[PDB]
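For reference, the structure discussed in these notes is given below.
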Amino acid sequence: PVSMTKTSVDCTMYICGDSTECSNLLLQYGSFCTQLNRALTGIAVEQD
Amino acid sequence: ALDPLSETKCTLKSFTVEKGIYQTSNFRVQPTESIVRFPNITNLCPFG
């Protein structure tokens, strides 16, 4: 094996199905998802 | 939100932005109209 499917999952669209209030509750948890997205971005560019 | 450079500067949390490609925000198409549906039925009330 050399490569895997380069996938990226969005913070809000995955966690909350386009609810602004649900987004606000998610933003209370802080930088979880943006670090999650950054780690998966690191994987994506890493694979290339 | 001034220009694509400025979204990069804010997401990076740095005024200087070095060489590369940066994900800042997520594009989205906002729902424009709305539709609500329910099946037509022949069960008219015989009250008349």
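Note that chain B carries Swiss-Prot numbering, so the residues on display, from first to last, are 292-339.
Per the header of the entry, the method used was electron microscopy, 4.0 Å.
A Cβ is built for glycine as well, from the same backbone N, Cα and C atoms used for every other residue.
The mutagenesis experiment B:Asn331 to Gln is recorded by Swiss-Prot, whose note states: Reduced viral infectivity. According to DSSP, B:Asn331 (mutagenesis position) sits in a coil region rather than a helix or strand.
One natural variant catalogued in Swiss-Prot, B:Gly339 to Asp, is accompanied by this note: In strain: Omicron/BA.1, Omicron/BA.2, Omicron/BA.2.12.1, Omicron/BA.4, Omicron/BA.5, Omicron/BQ.1.1. Other Cβ atoms within 10 Å of the Cβ of B:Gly339 (variant position) number 4 in total over all chains. The secondary structure of B:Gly339 (variant position), as reduced to three states from DSSP, is coil rather than helix or strand.
Under its natural variant entries, Swiss-Prot includes B:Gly339 to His with the note: In strain: Omicron/BA.2.75, Omicron/XBB.1.5, Omicron/EG.5.1.
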